[PDB]
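> Below you will find the structure I want to go over with you.
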Amino acid sequence: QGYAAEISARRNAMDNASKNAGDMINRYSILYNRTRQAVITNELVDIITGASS
Amino acid sequence: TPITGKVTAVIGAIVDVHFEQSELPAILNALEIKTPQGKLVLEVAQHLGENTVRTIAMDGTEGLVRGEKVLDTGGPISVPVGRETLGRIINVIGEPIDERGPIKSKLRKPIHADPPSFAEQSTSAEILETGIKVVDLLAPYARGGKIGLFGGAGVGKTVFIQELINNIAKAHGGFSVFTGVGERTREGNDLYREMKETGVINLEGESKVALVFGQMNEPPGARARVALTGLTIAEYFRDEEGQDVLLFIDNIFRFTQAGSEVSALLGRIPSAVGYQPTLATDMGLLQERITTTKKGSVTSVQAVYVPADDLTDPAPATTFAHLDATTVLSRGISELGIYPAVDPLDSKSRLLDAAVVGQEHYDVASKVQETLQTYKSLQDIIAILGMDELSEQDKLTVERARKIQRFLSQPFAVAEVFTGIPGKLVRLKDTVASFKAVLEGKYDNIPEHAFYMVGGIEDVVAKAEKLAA
Amino acid sequence: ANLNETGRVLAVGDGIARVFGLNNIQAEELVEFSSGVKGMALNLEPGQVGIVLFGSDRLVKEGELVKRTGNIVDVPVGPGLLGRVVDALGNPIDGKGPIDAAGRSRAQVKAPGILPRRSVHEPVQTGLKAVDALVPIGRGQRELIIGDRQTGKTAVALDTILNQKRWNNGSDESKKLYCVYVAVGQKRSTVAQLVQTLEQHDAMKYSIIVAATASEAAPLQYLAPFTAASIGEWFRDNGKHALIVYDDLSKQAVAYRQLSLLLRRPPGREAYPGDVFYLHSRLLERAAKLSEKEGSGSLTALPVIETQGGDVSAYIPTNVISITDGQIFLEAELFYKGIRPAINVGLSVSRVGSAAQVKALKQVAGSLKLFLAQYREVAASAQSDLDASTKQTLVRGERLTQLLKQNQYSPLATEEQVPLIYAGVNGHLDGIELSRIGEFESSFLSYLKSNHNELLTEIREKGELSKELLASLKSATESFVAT
Amino acid sequence: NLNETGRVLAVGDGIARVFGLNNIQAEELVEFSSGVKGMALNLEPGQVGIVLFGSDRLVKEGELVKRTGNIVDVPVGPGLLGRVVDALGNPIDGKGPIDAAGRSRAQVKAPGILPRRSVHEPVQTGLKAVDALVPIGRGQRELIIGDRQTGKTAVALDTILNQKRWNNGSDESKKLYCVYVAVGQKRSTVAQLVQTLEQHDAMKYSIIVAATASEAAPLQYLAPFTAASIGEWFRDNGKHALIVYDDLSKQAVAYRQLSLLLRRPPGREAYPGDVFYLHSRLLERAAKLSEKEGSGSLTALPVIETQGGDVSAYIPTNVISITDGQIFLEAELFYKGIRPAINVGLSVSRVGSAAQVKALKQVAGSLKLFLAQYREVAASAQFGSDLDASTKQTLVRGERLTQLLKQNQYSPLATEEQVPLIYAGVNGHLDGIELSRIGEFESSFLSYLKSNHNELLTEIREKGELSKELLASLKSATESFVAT
Ligand SMILES: Nc1ncnc2c1ncn2[C@@H]1O[C@H](COP(=O)(O)OP(=O)(O)NP(=O)(O)O)[C@@H](O)[C@H]1O
Ligand SMILES: Nc1ncnc2c1ncn2[C@@H]1O[C@H](COP(=O)(O)OP(=O)(O)NP(=O)(O)O)[C@@H](O)[C@H]1O
Ligand SMILES: Nc1ncnc2c1ncn2[C@@H]1O[C@H](COP(=O)(O)OP(=O)(O)NP(=O)(O)O)[C@@H](O)[C@H]1O
Ligand SMILES: [Mg+2]
Ligand SMILES: [Mg+2]
Ligand SMILES: [Mg+2]
């Protein structure tokens, strides 16, 4: 009984976790994307300043 | 018989002026163009050669024409200094803007001044009690020090200053200068109504605070310089009046921003993130004048805007080293309804030292800090896997940290509208003891909610019984 | 050829014309090219002027004559623009003929100073349950509508305009609120369709449309909000009240960025020029509430910003938030769930409006601010224990969440609003199901109108809740719920 | 006659473009008629670009600029001790003229390959964490790196203060004269530092060089190089000097400002293309000279500021590649109550044990690797583990070893005080003691050994080494104290 209680509690806690993880993955895929864009821009501005002189 | 030239070029805030004579106005001199309405002021920035100067206008340049006559004043921008500035509202060029007549001051001083030498420095380690829990506890303000409030947009910088003016301004003895740089004209209105209503400015009577404004409607030239104006007045109090002076500035970032708006138009090659190459020295020349010297004492609060919530942006980052105390406001924090939204692990003080505050104070502050830190290192695991997957030690620390977290929140008087609750204020000695006890495990049975938005520990006890009924 | 009043084109490309002559020209004077296309003298230099064009580059060649105009960039203003649709320079685009101008105002007008202002205390009634109760806007305020693509931003502003029909049909000129809607960067068809909606609800007669749409030249988009504020300002300076929607500032900023980069100004953060903040700040500072001496007029601004991926920390969002007097944040998450208006209360705030709120709402909004956005504490945690105490707030929370929902084009009167909230806050909904809270609300208002109209009238006419009306309202509420 | 003089063609932003000056040397000092001094950095066909060493407010178009005939130099000599000067060696403490043994140029070729000898004499910093785990040698460059407000100056400051044990003597070979270089700090911060050196009577063997935040970029850029020269004199004359660059991040910013205004095309993050060189030539000058050269040394503690923990940032990556190891200070460790907040894993001293008093080397066996094995395990403890006898014990040992590395500021220790502590720790004479009491143990115990087993401590100070006899005495002595 303690085992089957445990096994039910695992599948339940892990469902809430995988859900909660995905949420952070979603929030970090967004930050990733911002940063990636920023990286391309910022790199371009150095090339640009360098080209102007 | 003056010195006159003609306008040769106009690009935005930048006006180029040619002079017909050998003699040319000095860099930092104020020039004048007579217009239909009033006078446009320009500040010489550089000499371009071939008898032409480059200037930065202090007002819009709409309507200017090539060939237009330019007058040299033979000196820099000057401001009314002295007691006659108290209870008045003033410009970047030192003219009044409260329609109350001329500031009949005996003297007018240039806004560009050299900073006080190394020899002139006067250091102390003297605590400034604020009555705000987190500040008083975790990062104490210093009398005559330089205090700075860092915050993203809307996180609470201005409410914080108004609380500090509410705490320190009436009982200071000395004089305050508030300078608005690049902020809301309405906020100026909100404050001029305030210092009137509290009596710190009395129309008929006598007043303790002078106000200087260069708000966010103003062209860049005016935004850059308006802090040097409000400072020049602060320095006259410090020096000749040997006054202990309070200087508030909302907001100091706007000064540097205004500098970048024009940097391009001045011919400079952009440094990192598009800022002016001179960002640091421009800031040194402003910052270093805002200091406590041997002749007198200046305690200074500065609102510091953080662009895109990025504390590594050259501007706020270059600001840090200038401050003896830093309170860093966090969006993440304020979004938990924690006000003030002070990051207790990113706000710092020179005066957090046992040889100033006593070992008991130090030890508490530090254990509080260790506690909070443990929660931080854990947040990711708490959010993914919940509380269940902590060891008991941790579970208890997390349980406790959250009670500290909330206890660091405090109802300000000036945010009564958003708190719904009267403004509480806590004596340093009470903050120290109250927190000391929480750590000592004396309040573990109490639910989290009883620490949220109260004063000292007596107030927790009260709210806990209020809930239990 | 007078080179004083007149110019010759040296070169044109990238939206700039370089022009020789025009020696008497003023900085920011409007000019005219042969083709009839207009320009703005931006940079006066020794031996040439740089002119920003208000149209395609096709419409200007090298060698062509340019005529001075005499005038700094300006526009027609006055009550004669009411019902009219114009472009950024004030030119009618609605097929209806010359505008009837009281006079002309510059595009760039300095903000009301420190003195000529008074704190906002007069309500701008949106007719939106969630906004009026929780982010009350006052006449003279600036309140940002911010959120992702397709989250109801425009809807919130448009319901506000449709709602004014309530007072703009009365006589009392002080209660009236004229409307300036600025479309910057939107599709022509969106705006055409918007105007037809306004016409259909008979809102058009008290509103002005200023459009600089997607295919138009960046400077026309840059300019539109400024010429719309002078149009808005006329009402302000003449003892009347105007609401201005900037839809949206994100697109204004983008156009400004286009112009700056082609002008070869150094790209900063996200490639915007250093002055992109001053762009908005000077614009929005022009919203205000004026003193008795200045005639007590007001211009209220509702700028719209569009976040990407819901990030309010980007450069342009935080710039505008650091200008306006608050934000109405709309969450895409709520929007997809069917919660519309999708106002995220946690992240929404009005910094000055509380004063200007109608007392009735203020009284039944007791802590609703605190409670709701805090039921959010339990709600987020909920999905570890089947608690006793915190099972109640989960049931009330859920109810007020439905009460706050609202159909589009259906702004509601204050006296129609306060009962619904009273009935929520005091838990008379606790027993009723979710799927019926929608039907409850329509049926409850019918009941109130037919049977307890005396009371609604009292809410409307005094705006307060006397202990007696409060108690009488408790009476009628309990009755309906029971059946 | 435009060969020795020139006329200002244009001026602003602390930069002047000058006509003539036909015979001027690249990097030569110039005087503008209005008073201000400058340095020719750009020599082009029709003009000369000059960076100003002060305000340009008084310079005008047409103004006359004069050749000095000197490459930027400075006063050097023992006379400078106890003093605070600006970048050009002008005294700024109001204590009047400096008396100098001579003048050295700012920019000096470093010691070549031949005239050097391996670092082998310790710079005793007085800090347990450093001296045990990242020992610093005489002639080494050891970088101090970390975010704002993480302890960086407090590491350097406790080294300077610690030199008192030897600087109060006459023995010249053991003495370590200190040079502190404030760059872009605020004057108040510096006054506060020379106030503290005073209170600890350390100012008498230190020299301060301050190019603080309000000073012209050419002054901030120059300060480290002229400060190397001041320090080099000690090195070049059989003595020893420590040099603290606080901080190089701010100097790099100043060099950038200089170069952009000279309209020299920038590189990454707008820094000049040769910003690596800027720092490498400065630090190559720190060195341990060979016997044929008198045996003097210059040890450098350069300070770098990272932003957001970002050590991959351009400048921090540059300097890391120049020095002989780093001390990484971390805000997260600072708040757990680890002071100094040294990340042991990430911090190396490359010269290593060759620069550590032998006694300390012995008792700190694999302390650094052990502490790694500890954190390897403090990682496995996270997912709620249960450990076997070895792992739970070493977890206990390290948790206490970490505790023993905590140390107050301005409380530096002598090796003979350090050794017993590390000795008690590593061996396990601390395992069966409640964790929260290791602090009061440290001071009770050092007092105990000062009254009871004092002959031991005396031995370590003098003979710098241990034999079975010293080991077993101390082992017998410590075992004694454990029972309070
Ligand atoms: N002490 C406080 N208690 C409760 N709410 C607060 C507090 N401080 C700020 N807020 C909330 O956040 C808003 C921020 O106001 P403000 O103090 O002007 O912040 P700020 O950071 O200066 N904004 P800005 O300058 O526009 O970026 C307030 O109007 C409140 O809604
Ligand atoms: N209160 C509401 N109830 C139900 N539906 C709504 C409501 N408000 C808006 N909608 C619909 O939702 C969609 C988005 O609303 P809209 O006001 O266009 O938002 P927006 O943020 O301006 N989108 P866009 O500007 O095109 O990126 C529209 O089709 C509306 O018809
Ligand atoms: N061992 C220590 N124990 C406790 N506190 C310390 C210790 N060392 C330094 N501190 C304090 O921590 C604060 C930061 O130290 P500091 O040495 O200024 O680091 P920093 O990184 O150079 N700061 P900054 O120059 O402002 O970026 C100072 O107030 C010190 O007094
Ligand atoms: Mg503010
Ligand atoms: Mg829309
Ligand atoms: Mg430091």
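Numbers in chain A come straight from Swiss-Prot, and the residues shown are 257-309, in order.
Determination method: X-ray crystallography, 2.7 Å.
Cβ from N, Cα, C; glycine included.
Quoting Swiss-Prot on the mutagenesis of A:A273 to V: Lower activity. Swiss-Prot documents A:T297 to A as a published mutagenesis change and attaches the note In ATP3-5; dominant suppressor of the slow-growth phenotype of yme1 strains lacking mitochondrial DNA. Among the mutagenesis entries in Swiss-Prot is A:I303 to T, noted as: In ATP3-1; dominant suppressor of the slow-growth phenotype of yme1 strains lacking mitochondrial DNA. Under its natural variant annotations, Swiss-Prot gives A:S308 to F the following note: In allele ATP3a.
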> Between A:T297 (mutagenesis position) and A:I303 (mutagenesis position), how far is it from one CA atom to the other, in Å?
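Rounded to the nearest whole number, the Cα-Cα distance is 10 Å.
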> Counting other Cβ atoms within 10 Å of each Cβ, which of the mutagenesis positions A:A273, A:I303 scores lowest?
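Checked A:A273, A:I303; of these mutagenesis positions, fewest Cβ neighbours within 10 Å: A:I303.
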> Report, in sequence order, every one of the mutagenesis positions (A:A273, A:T297, A:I303) having a CB within less than 8 angstroms of a CB belonging to chain B; if no such residue exists, report 'none'.
A:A273
> Among the mutagenesis positions (A:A273, A:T297, A:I303), which are close to chain C, meaning C-beta separation under 8 angstroms?
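Of A:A273, A:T297, A:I303, the entries that lie near chain C are A:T297.
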> Give me the CA-CA distance between A:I303 (mutagenesis position) and A:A273 (mutagenesis position), in Å, as a whole number.
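That comes out at 44 Å between the alpha carbons.
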> A:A273 (mutagenesis position) to A:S308 (variant position): how many Å between their Cα atoms?
52
